[PDB]
Structure formats: C-alpha cells, structure tokens
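What follows is one structure encoded as structure tokens, with my remarks underneath.
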Amino acid sequence: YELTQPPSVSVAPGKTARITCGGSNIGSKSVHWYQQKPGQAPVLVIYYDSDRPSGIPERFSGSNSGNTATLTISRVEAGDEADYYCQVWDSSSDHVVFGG
Amino acid sequence: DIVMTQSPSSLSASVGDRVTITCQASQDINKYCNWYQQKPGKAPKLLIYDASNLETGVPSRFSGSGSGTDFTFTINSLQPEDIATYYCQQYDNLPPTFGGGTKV
Amino acid sequence: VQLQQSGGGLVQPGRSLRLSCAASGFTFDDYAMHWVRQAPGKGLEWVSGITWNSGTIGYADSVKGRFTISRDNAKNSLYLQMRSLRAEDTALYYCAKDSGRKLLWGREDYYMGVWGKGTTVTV
Amino acid sequence: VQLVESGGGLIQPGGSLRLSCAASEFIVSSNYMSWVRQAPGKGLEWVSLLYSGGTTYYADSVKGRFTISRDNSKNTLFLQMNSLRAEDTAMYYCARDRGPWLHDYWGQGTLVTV
Amino acid sequence: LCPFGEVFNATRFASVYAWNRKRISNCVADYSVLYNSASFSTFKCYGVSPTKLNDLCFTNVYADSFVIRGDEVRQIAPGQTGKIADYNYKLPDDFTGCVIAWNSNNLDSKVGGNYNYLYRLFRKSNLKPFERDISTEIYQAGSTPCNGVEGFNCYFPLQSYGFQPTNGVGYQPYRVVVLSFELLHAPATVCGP
Ligand SMILES: *[C@@H]1O[C@H](CO[C@@H]2O[C@@H](C)[C@@H](O)[C@@H](O)[C@@H]2O)[C@@H](O[C@@H]2O[C@H](CO)[C@@H](O)[C@H](O)[C@H]2NC(C)=O)[C@H](O)[C@H]1NC(C)=O
C-alpha cells in the first residue's frame, strides 16, 4: 500500500539499470510497473512479478523480493528514459495505489 | 407493526437544561428514526432525519444520536421557543409508526 | 483497440461534469475499466474502476462521496459523473482498460494494459 | 413553497367527502406527496402516500374507504373519503416527503368532523 | 457446459439502478445444481418448475444481477410496488423465470461503509419491464428549473446503502440474480443436460 520508489536514476548509457519499489511485505502482492514518456500516455512495462507483456524489449526485467520489488533494465539503450511507477492492489484498502 | 415506545413524556425543565428523549423500537429500525416538532395549533415540522442528520435551518442546539433499536434526542440548550411536542417516526416499515410524543 | 474520450472542459468550482469514454475493438463486457487522473507535473492516481459485471471496484479516498462511475455494456460506453469539483480535481483523466482475468472468488488484481488519450478538466 | 388545504367541515356518518391540497413551488406529479392525520388530542398517524409514478399506499384502518389522487393540471392533491366513521374525526395534513415517508414540508392542515 | 459460475461467484456485484444484464446462449445449462445448493436462500420460480428447468429448453437466456437489502427481496416479483420495483428494476406481470437470492453479509458489508452499492430514489415515471436507467441528472422538484448545482428542490437521483456488518437481518446486503427464460423465437441454444 505504502509504495515508495526514489526518483533518482541516472544510469550511464549502456549500463544495467535498477529501479526499486519500496513496500511493506510487497513480496506477497503483485507489483505492476508503468512507463510514461513526456507528452505520451503511460505504457505497461511489467504487470506481474517478472512477467513481461508482448512486444517490449528484453531489457526490462522485474524481481519482486521479500520486502523491496526491483525493476532492472539491463543493457540500457540510448534514450528510453521516462517516469516509472510501481502499482499494487491493496485488498484491505480496496483501492489501487500507484505510488510515486 | 413496530411499536415506538417514547419516554419520558410531558418533560419539564429549566432554561438551559439538556433533555434526552429516549424512543425505543420493538424491531430493528437500523437508522430510520425521524424527529418532528409540533408547535401548539400548527403542523409539525421535521428537525432530525436518520436520527443523526440535522434538517437545514434547524438550530444547532437540537441533536440526535443512536442506532439499532434505541435512539436519543437532545435539544442541548433549552431555548424558550423549544416548548412543543416531539415525535419519533420509524418511516421504514410499510405502516410507519409515530411515538407517543413528549410535551417538552 | 481505440478508446475515444469526450466531455473534457473548463468547469467552475462547485459544479458538475460528465466524462464519456467510447470503446471499440475489444470486448467491452469482458474487461474492467478504470479512470486514472494525472495532475500536471505529478504522478498517476487511481480514481475509480468497474469490473466486467458492472460492479464498482472502489473509489479513491479523496473522491469517494462525490464521484459515481457507471458503464453501459450495450454501447461500450464508460461514464464518470463528476460532482462538486474543486481545485484539486484539475488534471488529465485517462480511460485505461484492465487486461486481467475474470475476478472470481476474490483474487482481485488489476493491471491497466491499454490506455488512451485523456481529456483535461480545468477548475 | 406553500401547501394550502381546504375542504373540511361536518359530514354525516357514512357520507363521502373529498379534501383538497393546493400546492405552490412544487409539482404534485413528484415529491412523494402524502396525507397525515391527527385525532383531536391524540398522536399522529399515517394515512396515505402517493408515489411520483402513481403507486399508492393506504393505512389498514382507512383502507378501501379512502382514495388519494393528484391533479397535475392545477397542482392539487385530493383525498376522497368514501365512507366516514366516528374515528375519522381528526386534523388532516398533506406533507411533502423527501423520501417515501420523510415529510420534510407540511401543509397548513384541515379539520374534518364526522 | 454453461457459464453460470461467473454470475453467482463474481467478486463484485452491480448496483440496483445499473443492474447488469448477461446474455447466455449456445450452452448446456444445468439448473439442477443451482437448486441443489442450499446457499441460495430464495429460489422462487414463476411460471416454471425447478425440475422443468432442465427438462424444458429455451434460448437467449438473460441473467440480471444486483444487490439489495434484505427486506426488499419481496419487491422482486412480477407484481409488486416499491421504490426499487418502480424506479430501479421492474419485472413484467407475465414474467417467467426464477429469482435467486442469498445473504452476502461477509463480502459486501464494509466496516465503515462504502458507495459501491447505491439505488435510485427519485424518478418522475415508472420503468418499463426489463428497462435500466443509468442517467445521473439533478432531479427537479418544482417549477423553478435546476442547474448542475444541487440544493433545495435539487436532489441527486441516487442514494447509497449503508451496508455494515453491524446491520441486522433485513438490512444486510443480499445478492439477487434474476434468470429470464426468453421464449424460443430462435432455434434452441440453451438446453438442459
Ligand atoms: C460457485 O462457487 C461454488 C464454490 O465452489 C468452489 O468455490 C471456490 C472456493 C473454488 O474452489 C471453485 O473452483 C469452486 O467452485 C460452487 O459450489 C460447489 O463447487 C464445487 C466445485 O468443485 C462443486 O463440486 C459443487 O457441486 C458446487 N456446489 C453446488 C453446485 O451446490 C458453485 O458450483 C459455483 N457456481 C455457482 C453457479 O454457484
């Protein structure tokens, strides 16, 4: 529910990228990652734990750990930098939280 | 039919005293308990609806609370204008039933 | 698939507005629709959502007793009756589509795979 | 807003009398109009309720003998009391109900004696 | 077989005013298991027998699902009068089908209450049978017209049920499923085992 991802990623071109989603007992829940480029509608980079949708680059890799889900982008191509959000469903709160 | 037992009746108090009218129902009227105020020789006017909500215009002195079977009505400050008769209505069952009434 | 939107315009504070989201391509009655609003220079926020059988998933804590969401599977139309708008409501409202499985015996999870261009509302 | 009532008086037992409930700033075709009577020196008791669509409900004591109808031409509510007994002597009010039996606004009232 | 589980086992249910209509065709409908289940508190059938459901075949069977409070299950009948039977969901006088209701206090009732389930209270006319009205416009309660703002004589046409676990019998949420067996105008598609 209390999703928290630091807004500071400055991965050098070509190097592996890692984005962490902070949530209490986040391993039990399913983490969904979204990417929104400026002036563009957000897209679904990753929906389930380490489960990619069709027609996306292999770079985006997810790993929902016990307490901190991680979005890893290996072999970062030139550009392709935008805002990334992790969202989960809280059954107790009965509303979707997108974090920040 | 739900019996809206209302007590005390013909209650009299000094200015400023708080009066707590208790109106109990035989069956669960979960939150449906209206309170009406009838001035002498005039039609009654509603004060509290759903036994918590205060009708627009009504002074904040009047207040109602309670749910389930037992409900309570409080005029708080006893304004001299408050002298009237108060009724409790279930308005939920098909034969809506008014209480006995209190001659405050 | 395409999700056309309409009804976005400047609204005086305290008034009401209705947003419509026409849907085409996919089976409207076999997926869950969501309303997501994004303030300028801010993150995403989940407003409302309705499942396949016209069952409202829920509302955000802020917009709870003011916004009512409805759908019409006959004409593939999603609606959001905004009411009593305030300054905070000013944002861009997307019309996303959940691509998850049918929710049965609980097991509720939502991932909005398909989005659409939103209609800005100004208060 | 106002609900003027008229048509009271003295009626021979077993006679028929119809009351009138004039309305202003209201549409009798809506607003869940109703009638509430009060016996002299007694408590209130519900009599009849008219839905906006047309559905009517009557109290068991006044069932059959009492009929409620509306006239949308002039925004008036009518209560045709076919048969009158000694108990029917009371004060009749027509009230606007926000819900089914909320009675937010009340009429002036008319007196009926049998 | 036939898709009936999703109707009777959905996590969420539609509201009365916006009741969902599920069209069922080209299936083998086993109504016997529904009647066998003791969970369904109400299984009243009009113009048909529970055993004849499998024996007699129909086509274009519709399923209407909505949640109402306990004491309003009586208003779901071919001939009835009520605020939800005249403005939310009205069955035809010649209705031929079964109405299925069962308590769901453990699922729908929120501890603090929610606006997920709500019903229409104000409507000028009476709904025709098998008609739904999802319009949300400010109701006008008098001569003076009303704008978008709502105040005196300006009422929102919908009110929300106060479903809570503390509510007693007669106010707890009850799932209601209405099965409409349309006459075999077309070739039979929904036949029993
Ligand atoms: C609706 O669900 C009930 C519950 O059964 C199970 O519910 C979940 C826990 C999950 O395990 C589902 O796969 C199950 O269906 C059904 O009731 C019984 O379901 C079992 C399934 O093995 C079946 O053998 C029984 O005969 C069912 N009891 C009956 C029919 O009385 C039910 O069938 C489901 N569908 C409907 C329309 O109610």
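Here chain E follows Swiss-Prot for its numbers: 335-527, in order, are the residues you see.
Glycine too: its Cβ is placed from the backbone N, Cα and C atoms.
What Swiss-Prot says about this protein:
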MUTAGEN   E:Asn343 to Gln  Reduced viral infectivity
MUTAGEN   E:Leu452 to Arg  Increased resistance to neutralizing antibodies. Decreases HLA binding to NF9 epitope. Increased binding affinity to human ACE2
MUTAGEN   E:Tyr453 to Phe  Decreased HLA binding to NF9 epitope. Increased binding affinity to human ACE2
MUTAGEN   E:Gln493 to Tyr  Reduced host ACE2-binding affinity in vitro
VARIANT   E:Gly339 to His  In strain: Omicron/BA.2.75, Omicron/XBB.1.5, Omicron/EG.5.1
VARIANT   E:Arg346 to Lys  In strain: Mu/B.1.621
VARIANT   E:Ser371 to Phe  In strain: Omicron/BA.2, Omicron/BA.2.12.1, Omicron/BA.2.75, Omicron/BA.4, Omicron/BA.5, Omicron/BQ.1.1, Omicron/XBB.1.5, Omicron/EG.5.1
VARIANT   E:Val445 to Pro  In strain: Omicron/XBB.1.5, Omicron/EG.5.1
VARIANT   E:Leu452 to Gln  In strain: Omicron/BA.2.12.1
VARIANT   E:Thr478 to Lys  In strain: Delta/B.1.617.2, Omicron/BA.1, Omicron/BA.2, Omicron/BA.2.12.1, Omicron/BA.2.75, Omicron/BA.4, Omicron/BA.5, Omicron/BQ.1.1, Omicron/XBB.1.5, Omicron/EG.5.1
VARIANT   E:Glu484 to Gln  In strain: Kappa/B.1.617.1
VARIANT   E:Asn501 to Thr  In strain: 19B/501T
CB contacts for E:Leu452 (mutagenesis position) [other CB atoms within 10 A, all chains]: 18
Output, ordered by sequence, the same-chain residues six or more apart from E:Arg346 (variant position) with a CB under 8 Å from its CB, or 'none'. E:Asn450
If you count Cβ atoms within 10 Å of each one, which of the recorded positions E:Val445, E:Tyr453, E:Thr478, E:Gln493 comes out on top? E:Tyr453
What recorded positions among E:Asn343, E:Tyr453, E:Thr478, E:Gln493 have a C-beta sitting less than 6 Å from any atom of ligand 1? E:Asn343
Please report the DSSP secondary structure of E:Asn343 (mutagenesis position), reduced to three states. coil
What does the structure give for the C-alpha distance between E:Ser371 (variant position) and E:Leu452 (mutagenesis position)? Integer Å is fine. 28
Looking at the recorded positions E:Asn343, E:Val445, E:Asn501, which ones have a CB within reach of chain B, meaning under 8 Å Cβ to CB? E:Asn501
Cβ-Cβ neighbours of E:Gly339 (variant position) (radius 10 Å): 12
Please tell me which one of the recorded positions listed here (E:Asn343, E:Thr478, E:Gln493) sits closest to E:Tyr453 (mutagenesis position), measuring Cα to Cα? E:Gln493
From E:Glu484, E:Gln493, E:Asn501: recorded positions whose CA lies within 10 A of E:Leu452 (mutagenesis position): E:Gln493
Once the DSSP letters are reduced so that anything not helix or strand counts as coil, what is E:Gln493 (mutagenesis position)? strand
Cα-to-Cα gap, E:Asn501 (variant position) vs E:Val445 (variant position), nearest whole Å: 10
Chain C neighbours, restricted to the recorded positions E:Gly339, E:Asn343, E:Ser371, E:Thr478, E:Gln493, by C-beta under 8 angstroms: E:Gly339, E:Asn343
Are any of the recorded positions E:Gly339, E:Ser371, E:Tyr453, E:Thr478, E:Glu484, E:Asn501 near chain D, where near means a Cβ under 8 Å from a Cβ there, and if so which? E:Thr478
Per DSSP, E:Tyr453 (mutagenesis position) is which: helix, strand or coil? strand
Looking at the recorded positions E:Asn343, E:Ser371, E:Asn501, which sits with the largest number of other Cβ atoms within 10 Å of its Cβ? E:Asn501
